[PDB]
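What follows is a short report on a single structure.
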Amino acid sequence: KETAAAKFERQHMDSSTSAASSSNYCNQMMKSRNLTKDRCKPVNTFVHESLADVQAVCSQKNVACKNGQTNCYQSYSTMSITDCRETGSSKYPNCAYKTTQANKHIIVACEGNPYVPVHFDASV
């Protein structure tokens, strides 16, 4: 099956664009990346940086995740991100989202060898 590291890339990486260019970015990406296949995922975040720079966060500042685990890390610098949040008109299979573009530090959980991101915890 798809590995946790591969799933993180599919759900949270968009190195092909520097930022969301329109209000329809989330509606198109949530569908294209197959995140609305079984149900409308309520919230998701896409990171507009090189995969290498995001993977490097696993060697930066260690912080506890929201749930208490201690394998989470916060990026030293801010990154270009896009937050997708389900709107009131969203109804499966026609999931709808609001696109919000911002520059924030990201916090990810890391696992494995190579030690890489497998979960997006938050943006601060």
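Here Swiss-Prot sets the residue numbers for chain A, with the shown residues being 27-150 in order.
Determined via neutron diffraction, 1.7 Å.
Heads up, the Cβ atoms here are built off N, Cα and C, so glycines get one too.
Now, the feature entries from Swiss-Prot:
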ACT_SITE  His38  active site, proton acceptor
ACT_SITE  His145  active site, proton donor
BINDING   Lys33, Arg36, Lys67, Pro68, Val69, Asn70, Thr71, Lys92, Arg111  substrate binding site
MUTAGEN   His38 to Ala  Loss of activity
MUTAGEN   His145 to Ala  Loss of activity
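Considering only the recorded positions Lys67, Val69, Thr71, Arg111, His145, the residue whose Cα is spatially closest to the Cα of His38 (mutagenesis position) is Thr71. Put simply, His145 (mutagenesis position) is 11 Å from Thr71 (substrate binding site) when counted between their Cα atoms. For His145 (mutagenesis position), the nearest neighbour among the listed binding-site residues (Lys33, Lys67, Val69, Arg111), judged by C-alpha distance, is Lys33. Largest Cα to Cα distance within the recorded substrate binders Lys33, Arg36, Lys67, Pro68, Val69, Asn70, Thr71, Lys92, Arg111: about 22 Å as a whole number.
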